[PDB]
Amino acid sequence: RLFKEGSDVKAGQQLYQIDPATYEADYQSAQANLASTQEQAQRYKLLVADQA
Amino acid sequence: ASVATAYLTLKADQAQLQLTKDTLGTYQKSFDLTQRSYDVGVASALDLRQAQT
């Protein structure tokens, strides 16, 4: 619990931590898929200029 | 025998010419279709060169 009680908080201030541990894992999965599809798109962007 | 052989060889080779003209027309139509598909963007230059060969 990252706040003291009875104090003023701002918008976007983090209050708790709810043990990600699942969201971190499927974030790693989605980032792993992005790391391949981004390279595929970047190589095809170079190849499409010469119509290879 | 020589005259008959030469005349039959000419008679065969003219039909070979006609079939080669038909094959060339088929290949030219295939190249035109591949050129059109390259113009619209479905195929690539890698296929256009193989159609040109």
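Residue numbering for chain B follows Swiss-Prot; the residues present correspond to positions 176-228, in that order.
For this deposited structure, the header notes the method as electron microscopy, 3.2 Å.
The backbone N, Cα and C atoms fix where each Cβ goes, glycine too.
A mutagenesis experiment is reported in Swiss-Prot for this position, B:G216 to A, and the note states: Abolishes complex formation. In this view, B:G216 (mutagenesis position) is surrounded by 9 other Cβ atoms within 10 Å of its Cβ, with every protein chain counted. In the three-state DSSP scheme, B:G216 (mutagenesis position) falls into the coil class.
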